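Please read through the structure below; I'll follow up with questions.
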2 protein chains.
Amino acid sequence: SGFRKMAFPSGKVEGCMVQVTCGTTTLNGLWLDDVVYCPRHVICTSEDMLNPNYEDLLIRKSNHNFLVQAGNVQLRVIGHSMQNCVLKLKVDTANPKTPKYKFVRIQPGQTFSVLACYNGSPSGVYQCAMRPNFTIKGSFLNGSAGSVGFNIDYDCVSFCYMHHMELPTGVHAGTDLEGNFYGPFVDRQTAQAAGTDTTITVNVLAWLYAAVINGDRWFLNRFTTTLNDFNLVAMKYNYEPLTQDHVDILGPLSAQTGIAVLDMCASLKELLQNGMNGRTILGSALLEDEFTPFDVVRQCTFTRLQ
Amino acid sequence: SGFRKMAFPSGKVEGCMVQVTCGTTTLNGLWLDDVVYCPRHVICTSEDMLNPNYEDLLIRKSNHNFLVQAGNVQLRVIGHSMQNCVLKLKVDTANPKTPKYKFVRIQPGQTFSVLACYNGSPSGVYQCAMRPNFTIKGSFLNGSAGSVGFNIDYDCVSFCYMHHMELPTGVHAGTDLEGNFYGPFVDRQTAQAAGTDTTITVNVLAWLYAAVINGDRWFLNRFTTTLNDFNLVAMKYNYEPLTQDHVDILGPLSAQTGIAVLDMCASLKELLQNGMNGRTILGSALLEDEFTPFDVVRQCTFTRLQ
């Protein structure tokens with residue numbers, strides 16, 4: 001037993017990570033087959049004019065301006081194109097380690113594994129959830145842009161995030177693998193702020209279900225409530241509304257634990273009104289909302305079926 | 001910026017994982033060159049009286065009895081022997097994916113990355129700290145035994161832990177790669193309890209530094225204290241006593257923060273008594289003690305040396 005934030009194994013992703021340098025600017029690229037994808041602001045430099053326009057600056061760059069290295073080997077750029085906020089760098093060598101993959105746009109509330117990288121070299125791995133305000137609470141320094149996030153589904157690496165920038169609040173923003181930002185953000189030197197965030201109600205219920213599976217059940221009561229009355233409570237604590245779709249996604253954890261979803265909502269309603277009473281749940285003094293129902297099941301299993 | 005529990009990329013380790021099956025028991029193995037390392041209780045059968053004779057089961061078993069799988073490929077065991085609580089299965093093929101590696105005995109307070117496995121097949125990765133009572137707080141199900149914990153140092157993998165079992169309190173126990181258990185535990189079906197766990201004082205300090213580097217400062221104070229003076233307020237509070245060895249270790253964090261360790265100790269003493277008064281530090285409502293100083297440094301940029 002035991003429950004912990006757990007990243008997907010990063011081996012498949014590590015073999016696609018490369019360093020991209022244009023001028024004195026370096027960041028990370030993702031090498032699949034004969035293409036390297038990377039944030040377009042690799043072409044930005046110090047001596048650029050204020051609030052540059054990427055159209056104009058890329059026009060100055062030739063193939064020979066982009067220096068891509070996969071370890072101690074130079075990949076030769078043979079073509080470049082810009083697709084929204086990412087650069088597609090056609091190279092003359094196919095990555096022999098390209099996994100089965102898909103490009104995916106995750107929804108808010110969902111999690112993914114982040115392979116933070118520097119200078120083309122993977123550095124560490126951890127879980128993030130896409131916040132309802134379309135930011136993630138990551139750990140990224142300068143040189144980490146191009147790091148990707150991803151999930152594994154059977155044999156297929158689903159890439160869902162490429163990191164670009166940090167916001168003044170200290171939270172992070174990036175694109176899908178087509179260069180489309182999550183949230184109202186731009187890879188520009190313009191003032192931006194994350195909007196107000198909300199708590200991912202469905203995730204907190206999954207976490208409480210995980211808590212029960214692991215024997216942490218002090219917060220259960222005989223009580224139950226309705227979907228309407230729970231949501232009237234949730235709204236007042238900045239929790240996002242709970243939909244029947246959410247209730248159904250919690251099915252397997254309710255089947256597994258024997259605790260009906262609306263039973264769980266009553267315990268949660270109670271922790272929201274009266275607090276955690278100095279108690280910790282799974283070693284946390286706060287309510288965790290970055291564990292999806294899938295992430296719990298992934299870690300406990302369904303033992304009804306023998 | 002930002003601060004997160006971060007596992008090492010697990011790629012170099014995933015290529016070492018294999019599946020070991022003796023009779024009806026299946027757990028994971030570690031395939032380094034031409035040796036597979038695994039827990040000895042893979043040979044245990046519940047049909048045993050219980051108190052096992054591991055040595056004579058080695059005589060009882062032949063090489064045929066051990067089924068080693070790298071994916072769907074079988075490795076013929078050509079030798080088998082016991083070293084403390086670990087099996088060393090000699091196979092006919094040397095692991096072509098063997099990395100540069102050491103075998104190390106971690107010290108209580110140090111951290112490592114656990115690659116959680118079932119059936120030779122990686123499931124996920126997360127950080128653990130070896131607790132002062134020689135347990136770890138992981139997420140391990142039945143069949144997770146044989147999973148390893150490791151640290152990457154350049155391109156050399158330091159294997160420091162192999163998981164064997166779970167204690168009735170929900171924490172986990174294991175050996176180094178030489179089969180020697182961390183702590184007074186044995187791999188038998190007998191009543192065992194972990195001693196009293198204590199907070200790793202040096203690590204809470206390192207964490208408080210990570211917050212200051214990252215922006216969380218409210219806890220700081222112009223107040224000061226001394227070493228024995230701080231260790232008074234702490235020993236009664238179940239904390240590891242702080243030593244001059246720990247002070248020095250935090251040197252670089254103080255150097256970057258310009259905050260003296262004793263000054264940090266003072267505001268930490270203040271944090272023990274008062275409590276956090278509904279306030280968080282780096283997204284946490286309790287003091288985190290599983291970030292070592294070096295773990296912090298790896299997630300910070302250091303203005304000093306330019």
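Numbering starts at 1 and runs along the chain as displayed.
Technique stated in the header: X-ray crystallography, 2.2 Å.
Even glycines carry a Cβ here, placed using N, Cα and C.
So Swiss-Prot lists these for the protein:
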- A:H41: active site, for 3CL-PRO activity (ACT_SITE)
- A:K90 to R (Swiss-Prot position 3353): In strain: Beta/B.1.351 (VARIANT)
- A:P132 to H (Swiss-Prot position 3395): In strain: Omicron/BA.1, Omicron/BA.2, Omicron/BA.2.12.1, Omicron/BA.2.75, Omicron/BA.4, Omicron/BA.5, Omicron/BQ.1.1, Omicron/XBB.1.5, Omicron/EG.5.1 (VARIANT)
- A:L205 to V (Swiss-Prot position 3468): In strain: Zeta/P.2 (VARIANT)
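Tell me what's around each of these sites.
Annotation note: A:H41 (active site, for 3CL-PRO activity) sits in a helical segment as assigned by DSSP.
There are 15 other Cβ atoms within 10 Å of the Cβ belonging to A:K90 (variant position).
The Cβ of A:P132 (variant position) lies under 8 Å from the Cβ of A:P108, A:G109, A:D197, A:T198, A:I200, A:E240, each of which sits 6+ residues away along the same chain. According to DSSP, A:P132 (variant position) is assigned to coil rather than to any helix or strand.
Within 10 Å of the C-beta of A:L205 (variant position) we count 28 further C-beta atoms, all protein chains included.
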What is the total of other Cβ atoms whose distance to the Cβ of A:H41 (active site, for 3CL-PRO activity) is within 10 Å?
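By my count, 21.
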What is the interatomic distance between the Cα atoms of A:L205 (variant position) and A:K90 (variant position), given in whole Å?
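For A:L205 (variant position) versus A:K90 (variant position), the Cα atoms are 45 Å apart.
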DSSP three-state call for A:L205 (variant position): helix, strand or coil?
helix
